[PDB]
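Here is the structure we will look at, set down as structure tokens.
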Amino acid sequence: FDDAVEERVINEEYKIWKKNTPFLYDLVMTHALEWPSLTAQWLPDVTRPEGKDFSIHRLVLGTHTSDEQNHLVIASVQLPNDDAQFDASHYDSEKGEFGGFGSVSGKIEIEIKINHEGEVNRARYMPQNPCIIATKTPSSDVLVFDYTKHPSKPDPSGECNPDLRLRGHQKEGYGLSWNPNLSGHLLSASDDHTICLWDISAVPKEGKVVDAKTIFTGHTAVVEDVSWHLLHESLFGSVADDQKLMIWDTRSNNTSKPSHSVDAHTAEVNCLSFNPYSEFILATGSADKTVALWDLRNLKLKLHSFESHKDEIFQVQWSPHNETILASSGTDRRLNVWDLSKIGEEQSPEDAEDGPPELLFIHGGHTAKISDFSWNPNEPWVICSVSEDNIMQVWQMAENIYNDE
Amino acid sequence: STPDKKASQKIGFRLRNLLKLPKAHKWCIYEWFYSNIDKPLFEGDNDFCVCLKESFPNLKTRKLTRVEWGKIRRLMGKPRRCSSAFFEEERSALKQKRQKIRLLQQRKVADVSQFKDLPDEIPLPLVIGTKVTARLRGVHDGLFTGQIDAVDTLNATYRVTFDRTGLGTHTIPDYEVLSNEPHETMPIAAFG
Amino acid sequence: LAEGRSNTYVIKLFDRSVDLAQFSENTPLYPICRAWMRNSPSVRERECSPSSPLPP
């Protein structure tokens, strides 16, 4: 009934954002993919051609295809240096690569496509070797890939050739993260209410299927996401539909009872992310449209609260360059960027309508649910966001917002 | 076939796979489809260029390094945080602007016209019997080509008949129709 | 519609026309979508010429 008016308001909002973009962004690229991605992750490696104003970064992409062949995609996005020579008047609607900003040699070009059974729910690379990449399948099992052992162009035989195939679930899920400190430790979260733990650093080269090392049954509702601590190799947290944030410790002989348990939100909780500089802070996003900050030294008091998301939240990512910045996204078409240091500041009386004093920036660049996004770990404050409308945006907010000269 | 034809076959199949996605099609609509009444509001020389050049008429080029875009931005102010309140404000402003426009094609007068868009070349009202491009929504969703048959000036809609058989005659607002034949611009002095 | 050498390849999809001979296998989908919105005309003379006589 209202599908006409909702489409109409989305159209007007996007056109307005396209009109008044140049004030808000130092750089945007709007690139249309072949199939929607439920994942995105900047690869840590960066290469800079000599005498050329653009670097060559790299992103890991999955496809959400109806029935036929899916892929694991590793695209290379060329970003400009600080000596870049480009335009900022509008986007372009004119050049055949993207929605205008940044170097003329800003052009996402696919490099590796790999057979993948079903859609790619989530693909996270393993920090100790960006060659190895894990994937999340809609089926029970969780796959692991190495793209060095695969042809750049997939063979049309359609054989899924994972380096390992990891089992231990009963349904699908979305939570999946490696331990950044200890090589081969992979956590996955699924609908079966269980956190299964794998280790691949100690598997035979002859065994192509690997059982889970351990299974955690703490959650009672559907588990949504799980993440390791970024300084402690043995500590990880998880969130679920049960509105419960639980903190787990590997050393515990009790794998069925968590070390901590917190009723973080009054609704579904979809995401969590540890602060990569303060080992004591973490945040979560939830279906109650609020992003709940937390302090690990006391889990009875919620450190702070963020609002102004109009719909659910499906992702939250701390900045890799500044400890005070994080971003979130959800079913609402907007990606918000928060600033911890601005908490408690007294803004002008009206601007409370735009949002709380710490709401640093809102991204109006996606016409559909933003599936996932990730900060670039090499070039500060450049974010690649994908959405259900077959769009892969990489953008960098305007410089003057984050700098008070 | 041929290696070129097979390759171009692969491009065609890529595009077909892309367009079988309703959300991707909707995005294709939002990105490039502008009604004749929307084009003057955005696609002309936008307000960024006007304010930039009025603040620095001594600035030579409109394209240069991001480091000097930092200066050209700071020396304009801090852009407002674009939010739901900002979007509803701007949507109300767009309603006012396009109310102004429709007032202009009844051959009448309009706002004081301090806007940086549409100095005089207001898009003309549609003629009866021309081919226009519009978005048809419903049991047959998507963008289609059709012929115009009538005008509804009171509510600013149009009656169209499509060149696709089996679709028939439907009413589509003024701000969802595009005229294929070359764009017509006439000064506001003619509009009143 | 009019199947294609490589002089011109046109496929009719959703009542629109696009000239695929311009695009190699490496091209992204964004220009293809833009062209398919264009209702590809007869000739592709020049791409909105980069030359600008715009003064300071």
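In order, the residues displayed for chain A correspond to 8-412 in Swiss-Prot numbering, which applies throughout.
For all residues, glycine too, the Cβ spot is worked out from N, Cα and C.
Secondary structure at A:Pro43 (mutagenesis position), as computed by DSSP, is coil. All chains included, 23 other C-beta atoms sit within 10 angstroms of the C-beta of A:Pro43 (mutagenesis position). For the mutagenesis result A:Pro43 to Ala, the note given in Swiss-Prot is Loss of interaction with ZNF827 and loss of localization to telomeres; when associated with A-73.
In three-state terms derived from DSSP, A:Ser73 (mutagenesis position) belongs to neither a helical nor a strand segment and is classed as coil. Listed in Swiss-Prot is the mutagenesis experiment A:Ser73 to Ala, annotated as follows: Loss of interaction with ZNF827 and loss of localization to telomeres; when associated with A-43.
According to Swiss-Prot, the mutagenesis experiment A:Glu126 to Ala carries this note: Loss of interaction with ZNF827 and loss of localization to telomeres; when associated with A-128 and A-179. Within 10 Å of the C-beta of A:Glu126 (mutagenesis position) there are 23 other C-beta atoms, taking all protein chains into account.
DSSP assigns A:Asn128 (mutagenesis position) to coil, not to a helix or a strand. The Cβ of A:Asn128 (mutagenesis position) has 21 neighbouring Cβ atoms from other residues within 10 Å, across all protein chains displayed. For the mutagenesis of A:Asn128 to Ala, Swiss-Prot gives this note: Loss of interaction with ZNF827 and loss of localization to telomeres; when associated with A-126 and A-179. The structure shown keeps the original residue.
Swiss-Prot lists A:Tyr181 to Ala among its mutagenesis entries, and the accompanying note reads: Loss of interaction with ZNF827 and loss of localization to telomeres. Using a 10 Å radius centred on the Cβ of A:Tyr181 (mutagenesis position) and all shown protein chains, the other Cβ atoms total 22.
Among the sequence features in Swiss-Prot, the mutagenesis site A:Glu231 to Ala is noted as follows: Decreased interaction with ZNF827; when associated with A-277. Sequence-distant contacts (6 or more apart, same chain, Cβ under 8 Å) of A:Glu231 (mutagenesis position) comprise A:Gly180, A:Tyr181, A:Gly182, A:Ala196, A:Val246, A:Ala247, A:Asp248, A:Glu275, A:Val276, A:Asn277, A:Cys278.
Quoting Swiss-Prot on the mutagenesis of A:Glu395 to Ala: Decreased interaction with ZNF827. For A:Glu395 (mutagenesis position), the number of other Cβ atoms no farther than 10 Å from its own Cβ, over all displayed protein chains, is 20. Secondary structure from DSSP puts A:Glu395 (mutagenesis position) in coil.
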Rounded Cα separation (Å) that holds between A:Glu395 (mutagenesis position) and A:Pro43 (mutagenesis position):
5
Closest of the mutagenesis positions to A:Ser73 (mutagenesis position), Cα to Cα, picking from A:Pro43, A:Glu126, A:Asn128?
A:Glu126
May I ask you to report the DSSP-based helix, strand or coil state of A:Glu231 (mutagenesis position)?
strand
Of A:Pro43, A:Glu126, A:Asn128, A:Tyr181, A:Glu231, A:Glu395, listed here as mutagenesis positions, which sit with their C-beta under 8 angstroms from a C-beta of chain B?
A:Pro43, A:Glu395
If you count the other CB atoms within 10 A of the CB of A:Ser73 (mutagenesis position), including all protein chains displayed, you should get 10
